[PDB]
Amino acid sequence: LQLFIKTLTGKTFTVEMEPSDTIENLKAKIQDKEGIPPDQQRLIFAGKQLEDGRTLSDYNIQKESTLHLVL
């Protein structure tokens, strides 16, 4: 639901998602939120890059998980 997205520049921001949302939908929210186009977003959870095939649940993403955004 509430996700923390951390950039390498030390900025955190938050987005609200559902676990059935797709990765590409997460990226469209980050674009809405922060202006970063989806093809400049690389999102890492654990040490693994999230792929547009999939849903947040597919990665065991939960309330208050942190994802890294690499631009």
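Cβ from N, Cα, C; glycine included.
Looking at Swiss-Prot, the entry for mutagenesis of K63 to R says: Abolishes HLTF-mediated polyubiquitination of PCNA. According to DSSP, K63 (mutagenesis position) is assigned to coil rather than to any helix or strand.
Long-range Cβ contacts of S65 (mutagenesis position) within its own chain (separation 6+, distance under 8 Å): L3, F4, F45. Quoting Swiss-Prot on the mutagenesis of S65 to G: Phosphomimetic mutant that can recruit PRKN to mitochondria.
For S65 to D, Swiss-Prot lists a mutagenesis experiment annotated as follows: Phosphomimetic mutant that binds and activates PRKN.
The secondary structure of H68 (mutagenesis position), as reduced to three states from DSSP, is extended strand. Take the CB of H68 (mutagenesis position) and look out to 10 A: across all protein chains shown you find 16 other CB atoms. In Swiss-Prot, a mutagenesis experiment is listed as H68 to G, annotated with the note Loss of DTX3L-mediated polyubiquitination of histone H3 and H4.
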